[PDB]
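Since the structure comes first, as structure tokens, the remarks are kept for the end.
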Number of protein chains: 2
Amino acid sequence: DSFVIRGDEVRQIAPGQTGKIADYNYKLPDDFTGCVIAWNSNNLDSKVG
Amino acid sequence: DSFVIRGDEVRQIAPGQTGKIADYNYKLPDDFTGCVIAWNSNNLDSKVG
């Protein structure tokens, strides 16, 4: 799975965690087997304006 | 004249200013006829690690 979120909302990508992303955007199962790999993408996704 | 500095040192690139960049690195004359251009390069010059 792949998506883009802000830095404060990275922690909501976790099993048994709440937030805007967990409730409304992306919910992990409470018993989840896998890896959450998040890296900063200022150079690729930001632009002036 | 092209160089890379910090964000907080951008205000030191001006005629008649003080600081580390103005005293030790790049000094602008008081009788300056010209333009100062400064753009953010977090995308291209910065690197994680």
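Heads up, chain B uses Swiss-Prot numbers, so what you see runs 398-446.
The backbone N, Cα and C atoms fix where each Cβ goes, and this holds for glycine too.
As recorded in Swiss-Prot:
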VARIANT   B:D405 to N  In strain: Omicron/BA.2, Omicron/BA.2.12.1, Omicron/BA.2.75, Omicron/BA.4, Omicron/BA.5, Omicron/BQ.1.1, Omicron/XBB.1.5, Omicron/EG.5.1; complete loss of interaction with host integrins
VARIANT   B:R408 to S  In strain: Omicron/BA.2, Omicron/BA.2.12.1, Omicron/BA.2.75, Omicron/BA.4, Omicron/BA.5, Omicron/BQ.1.1, Omicron/XBB.1.5, Omicron/EG.5.1
VARIANT   B:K417 to N  In strain: Beta/B.1.351, Omicron/BA.1, Omicron/BA.2, Omicron/BA.2.12.1, Omicron/BA.2.75, Omicron/BA.4, Omicron/BA.5, Omicron/BQ.1.1, Omicron/XBB.1.5, Omicron/EG.5.1; May enhance affinity to human ACE2 receptor
VARIANT   B:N440 to K  In strain: Omicron/BA.1, Omicron/BA.2, Omicron/BA.2.12.1, Omicron/BA.2.75, Omicron/BA.4, Omicron/BA.5, Omicron/BQ.1.1, Omicron/XBB.1.5, Omicron/EG.5.1
VARIANT   B:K444 to T  In strain: Omicron/BQ.1.1
VARIANT   B:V445 to P  In strain: Omicron/XBB.1.5, Omicron/EG.5.1
VARIANT   B:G446 to S  In strain: Omicron/BA.1, Omicron/BA.2.75, Omicron/XBB.1.5, Omicron/EG.5.1
Checklist entry - What is the separation, in Å, between the Cα atoms of B:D405 (variant position) and B:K417 (variant position)? => result 11
Item to check | Within reach of chain A, those variant positions of B:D405, B:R408, B:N440, B:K444, B:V445, B:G446, CB-CB under 8 Å | outcome: B:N440, B:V445
Checklist entry - Taking the Cβ of B:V445 (variant position) as the centre, how many other Cβ atoms fall within a 10 Å radius? => result 7
Item to check | DSSP-derived class (H/G/I helix, E/B strand, else coil) of B:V445 (variant position) | outcome: coil
Item to check | Distance, B:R408 (variant position) to B:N440 (variant position) (CA atoms, angstrom) | outcome: 21
Checklist entry - Hey, how far is B:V445 (variant position) from B:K417 (variant position), Cα to Cα, in Å? => result 26
Checklist entry - B:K444 (variant position) to B:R408 (variant position): how many Å between their Cα atoms? => result 24
Next on the checklist: I'd like the number of other C-beta atoms within 10 A of the C-beta of B:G446 (variant position), please.
Outcome noted: 2
